[PDB]
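Below is one structure, written out as structure tokens, with a few remarks after it.
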Amino acid sequence: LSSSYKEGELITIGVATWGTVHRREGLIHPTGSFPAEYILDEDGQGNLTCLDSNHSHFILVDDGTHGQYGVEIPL
Amino acid sequence: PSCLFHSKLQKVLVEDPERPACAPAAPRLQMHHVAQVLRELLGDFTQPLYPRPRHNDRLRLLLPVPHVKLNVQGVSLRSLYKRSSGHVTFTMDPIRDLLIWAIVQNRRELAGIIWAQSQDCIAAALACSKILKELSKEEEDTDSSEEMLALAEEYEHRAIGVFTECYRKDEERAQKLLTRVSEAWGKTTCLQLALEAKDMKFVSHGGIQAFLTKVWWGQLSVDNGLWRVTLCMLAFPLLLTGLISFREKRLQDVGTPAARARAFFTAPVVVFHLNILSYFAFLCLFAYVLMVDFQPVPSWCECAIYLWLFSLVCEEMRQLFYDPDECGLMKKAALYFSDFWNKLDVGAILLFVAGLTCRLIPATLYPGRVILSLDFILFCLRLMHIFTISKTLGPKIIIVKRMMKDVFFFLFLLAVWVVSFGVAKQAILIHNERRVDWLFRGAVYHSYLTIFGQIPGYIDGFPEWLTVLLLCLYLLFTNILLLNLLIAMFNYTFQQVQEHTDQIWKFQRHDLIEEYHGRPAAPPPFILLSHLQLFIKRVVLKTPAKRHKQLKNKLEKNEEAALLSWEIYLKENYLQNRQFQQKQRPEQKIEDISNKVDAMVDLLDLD
Amino acid sequence: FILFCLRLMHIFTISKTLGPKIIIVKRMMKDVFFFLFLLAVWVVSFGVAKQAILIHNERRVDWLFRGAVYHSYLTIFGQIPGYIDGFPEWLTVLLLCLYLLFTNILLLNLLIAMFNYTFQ
Amino acid sequence: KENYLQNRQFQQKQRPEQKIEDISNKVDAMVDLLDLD
Amino acid sequence: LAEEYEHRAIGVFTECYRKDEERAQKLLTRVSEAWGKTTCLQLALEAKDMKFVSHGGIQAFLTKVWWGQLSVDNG
């Protein structure tokens, strides 16, 4: 924001486990969902957690579990 | 509350009060009122940014007006009538809406921040310049009209910078962006929206005059010489040879010589050339019927003048129906009355009327021989009017446009200098040549002739010593004080407003192009047919919906989005330079050191 | 003889005070034609109007043209037939002052401004 | 009159040459401030 | 110093003239009991005051007393 639309941006890629996502139910789409909308909410945070709104790329690793913590470190 | 715009909006709610105009009620300020006051702030353009009609007639919502079933001066499509309207989502200009509100309140620091996030940058900046200029003119009497004009000029330079940045890259799309309409502003295409702000600096910058020289010289080229097109003008075969340079020619699109000839004739340059030739030949025709055809009867070569005056006077009637307001017939003639050259034209018509009555009456031929001679030069002034064209004459004749009242000043001055010694020349010497209206000759008429060469030395020359003395005295004040001192107040005043005169001619250039573009290429000898062509058309047609031959280039969604997205990327690129320009300024760098040292006084008291 | 004089002027791009001075009239060259076309039209505009009011009767073959047009430019630089050019005496004063008001004031001294300033 | 005195008093401080006075005498306050060791 | 005080007076007069010129002109021609009256316009002339008399509202008042009761707009 302070660069005032400078050329090039600091690319950031985030890696988190697919099991611990609050509102991933809307992310699943049988077809190619190039359009999509994800709304974050910090209220209904149980064992799950929300995603960040600043990372440029996201990678969601799944392992079959739901509340497992640490399924992303080895990958 | 102390702003001028609030006072204006505190009056429209009263000019259209609750009882007689906004019949239910209108004590609440609502968007139709601000749209109406903005339209007054704007010119004679289309409907302003907020919805006027029955769908959103925002004037009369305090009384229980009916719901959706009403759809007349009330709410039609919106959800509920809860002393409001509902969610009119964004009205497709949410940024310009804040920009206008910040501009009307004269918030200089706030308006620049909102302008950065604008979508239609150039149109918004140009509209802000116009509204600031015309709001400065109304009333506060000091200290803020100057500031409003300064902010208007600042926004002018701001728009010029963005346009320059967009024009440097791929000028072809920049020109196309220049003439496009803008749905978010009540179209007011940028070139048209610029003129009413009078925009000395914006119209004089580069690509603007390039586009003006592009619409003029319509389809031929910008490289061919002026002296080489006039030969192909008169020699009709000479168009078809390989001498002139078209745009159809390089694309070898010449499949019909008549078609490329139509493309040649449609250009405004040749319409102007043929009109100037017709007007140059009409004076020769009028001179023909005064040297030999001095007859008291309409001869073979006389009805041509009648039909010529019929044809040229109808051009003004065509312009009256060209782009008027559909309610004001007398309010449009005011701007015609506001042009003293139009007054000169109508006076030349009136002088023709006054001379024709002497022409048809056989007992006043001699008065008709001296009252129509001045018309030959009263038309020469008009012929000088249309020579605001040449690059070295336009900005040069704009100088004598500054000279015009001082022309009379110096005429009254020099006539009095001449008479002052024209009286004294015949006093000492005993002159005896006198007649009826010819004693006046040898008394006064021979005084001006003795200035430029016709000195009767055998008549003008005991008082020979004084004749030398006074003759040297007159030329000491005229040829020294009244000849060379004019050069000083000519040349210095030429240097004074030369930048103004250059851009004024740049600004006045579009007016000539505007008149001659929306006009058929038929000769004024053949405009007589076209004067009836739109009249027989109205025998079949009934509404004025024939065509719109204005610039007014409408664009599709697929190209509008592909162009506005391009401009926004360039607008931020321009914001890079000025933001970097401010920091590179040596004076600003004095700010950086000064406030950094102020961080040292408080940093070293922690002991 | 003068088409060769232009060539003889070409080879005078030599002198220290004339070379940079004739390079100025090299800027003048197309504007030479500009002002020639301009001033010829100013001259003709009142050369036509000079013989209109007065009743001139001197006419021949290719010499009526003389007394009609050729005597208009001669009345500019000194050759004014006052016994021929001069009831309409008041208007003859009026129009004669009008032509020289735009030429000797507007078309003579304003050239100095666009000469000297462009020289600088 | 006091309103006019605002501008000239502000005009003097806004002059770039006068701002050179402000830095020069502020640095002179640093030479005497760092000899207390 | 005389020229400095001249500019000092011109600044005060400009500040007073920008707001409500009608009272500024009336202030210009008033007498001053504290100075042996010498109304300001008269007191200015004997100093020959090149700069003060040439500033704006002074010539406006001069064009106001001349063209006494008719107008300043007519030709």
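Quick note: numbers on chain B are straight from Swiss-Prot, i.e. 528-988, 1020-1165, in order.
Technique stated in the header: electron microscopy, 3.4 Å.
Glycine is treated like the rest: Cβ placed from N, Cα and C.
Residues or ranges marked as Ca(2+) binding site by Swiss-Prot: B:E843, B:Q846, B:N869, B:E1073. A helical conformation is recorded for B:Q846 (Ca(2+) binding site) in the three-state DSSP classification.
B:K918 to A appears in Swiss-Prot as a published mutagenesis result, with the remark: Decreases in sensitivity to PIP2. Shown in sequence order, the list is empty: the chain has no residue 6+ apart in sequence with a C-beta less than 8 angstroms from the C-beta of B:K918 (mutagenesis position).
Looking at Swiss-Prot, the entry for mutagenesis of B:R961 to A says: Mildly decreases channel activity. Using a 10 Å radius centred on the Cβ of B:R961 (mutagenesis position) and all shown protein chains, the other Cβ atoms total 11.
For B:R962 (mutagenesis position), the number of other Cβ atoms no farther than 10 Å from its own Cβ, over all displayed protein chains, is 9. One mutagenesis experiment catalogued in Swiss-Prot, B:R962 to A, is accompanied by this note: Abolishes channel activity.
Mutagenesis annotation in Swiss-Prot: B:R968 to A, described as Abolishes channel activity; the structure shown retains the original residue. All chains included, 19 other C-beta atoms sit within 10 angstroms of the C-beta of B:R968 (mutagenesis position).
Around B:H973 (mutagenesis position), the same-chain residues six or more apart in sequence whose CB sits under 8 Å from its CB are B:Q981, B:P983, listed in sequence order. Under the DSSP three-state reduction, B:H973 (mutagenesis position) is assigned to helix. Swiss-Prot gives this note for the published mutagenesis B:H973 to A: No effect on channel activity.
B:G980 (mutagenesis position) falls outside any helix or strand according to DSSP and counts as coil. If you take the C-beta of B:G980 (mutagenesis position) and look for same-chain residues 6 or more apart in sequence within under 8 angstroms, you find none. Swiss-Prot documents B:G980 to A, C or S as a published mutagenesis change and attaches the note Decreases permeability of Ca(2+) over Na(+).
Listed in Swiss-Prot as a mutagenesis experiment, B:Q981 to A, E or N is described as follows: Increases the permeability of Ca(2+) over Na(+). All chains included, 19 other C-beta atoms sit within 10 angstroms of the C-beta of B:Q981 (mutagenesis position).
Take the CB of B:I982 (mutagenesis position) and look out to 10 A: across all protein chains shown you find 15 other CB atoms. What Swiss-Prot says about the mutagenesis result for B:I982 to L or F is this: No change in the reversal potential. No change in the ion selectivity to Ca(2+) over Na(+).
Quoted from Swiss-Prot, the note on the mutagenesis of B:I982 to A, E or S is: Alters the reversal potential. Increases the permeability of Ca(2+) over Na(+).
Under its mutagenesis annotations, Swiss-Prot gives B:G984 to A the following note: No change in the reversal potential. No change in the ion selectivity to Ca(2+) over Na(+). Residue environment of B:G984 (mutagenesis position) contains 7 other Cβ atoms, counted within 10 Å of its Cβ in all protein chains.
Among the mutagenesis experiments that Swiss-Prot reports, B:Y985 to A is described with the note: No change in the reversal potential. No change in the ion selectivity to Ca(2+) over Na(+). Secondary structure from DSSP puts B:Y985 (mutagenesis position) in a helix.
Annotation note: B:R1077 (mutagenesis position) sits in a coil segment as assigned by DSSP. On its own chain, B:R1077 (mutagenesis position) has B:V798 as residues at least 6 apart in sequence with a Cβ closer than 8 Å to its own Cβ. Among the mutagenesis entries in Swiss-Prot is B:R1077 to A, noted as: Decreases in sensitivity to PIP2.
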Checklist entry - Just checking the recorded positions B:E843, B:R961, B:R962, B:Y985, B:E1073: which sit within 10 A of B:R968 (mutagenesis position), CA to CA? => result B:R961, B:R962
Item to check | Filtered B:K918, B:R968, B:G980, B:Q981 - mutagenesis positions with C-beta under 8 A from chain C | outcome: B:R968, B:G980, B:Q981
Checklist entry - Where does B:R962 (mutagenesis position) sit in DSSP terms: helix, strand, or coil? => result coil
Checklist entry - Which has the fewest other CB atoms in a 10 Å radius around its CB: B:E843, B:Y985, B:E1073, the listed recorded positions? => result B:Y985
Checklist outcome for this item: Within 8 Å of the Cβ centroid of B:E843, B:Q846, B:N869, B:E1073, the other same-chain residues by Cβ around the recorded Ca(2+) site are B:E842, B:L847, B:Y863
Next on the checklist: Between the Cα atoms of B:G984 (mutagenesis position) and B:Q846 (Ca(2+) binding site), what distance do you get, rounded to the nearest Å?
Outcome noted: 59
Item to check | Cβ neighbour count within 10 Å of B:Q846 (Ca(2+) binding site) | outcome: 16
Checklist entry - How many Å lie between the Cα of B:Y985 (mutagenesis position) and the Cα of B:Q846 (Ca(2+) binding site)? => result 61
Checklist outcome for this item: One of the binding-site residues B:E843, B:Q846, B:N869 has its Cα closest to the Cα of B:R962 (mutagenesis position), namely B:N869
Checklist outcome for this item: If you measure between the CA atoms of B:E843 (Ca(2+) binding site) and B:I982 (mutagenesis position) and round to the nearest Å, you get 49
